[PDB]
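Visitor: Below are the structure tokens for one structure; questions will follow.
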Amino acid sequence: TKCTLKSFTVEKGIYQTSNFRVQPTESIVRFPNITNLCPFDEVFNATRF
Amino acid sequence: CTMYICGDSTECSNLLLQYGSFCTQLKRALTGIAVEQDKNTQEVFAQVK
């Protein structure tokens, strides 16, 4: 409170300072089962385009 | 602002403090309105001891 109000002697009363926010437990990455290597790498092997 | 302007992003919040006190004013201005509504009800009704 004395930080956000920027002093050392805060007066009597209520003061809005910050907010309470919980934090995530873990990380989730979900992708479709398919992981078929992509055939556009064969374009790099090609000579005549 | 920390939740509305930026989606709780540490990268966006750094840019918000770069703008200075454009959000301390709005928090203060809205706080003045909030305490004002509670005062407005006092004169209308709280006229009897």
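The residues of chain A that appear here are 299-347 by Swiss-Prot count, in order.
Going by what the header records, the deposited coordinates were determined by electron microscopy, 3.5 Å.
Placement of Cβ uses the backbone N, Cα and C atoms for every residue, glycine included.
What Swiss-Prot notes for the published mutagenesis of A:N331 to Q is this: Reduced viral infectivity. Under its mutagenesis entries, Swiss-Prot includes A:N343 to Q with the note: Reduced viral infectivity. For the natural variant A:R346 to T, the note given by Swiss-Prot reads: In strain: Omicron/BQ.1.1, Omicron/XBB.1.5, Omicron/EG.5.1. A:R346 to K appears in Swiss-Prot as a known natural variant, with the remark: In strain: Mu/B.1.621.
Where in this structure would I find these features, and how exposed are they?
Guide: Classification of A:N331 (mutagenesis position) by DSSP places it in coil, neither helical nor stranded.
Taking the Cβ of A:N343 (mutagenesis position) as reference, no residue of its chain lies under 8 Å away while being at least six apart in sequence.
In this chain, none of the residues that are 6 or more apart from A:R346 (variant position) has a CB less than 8 Å from its CB. For the recorded site, A:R346 (variant position), the DSSP three-state label reads coil.
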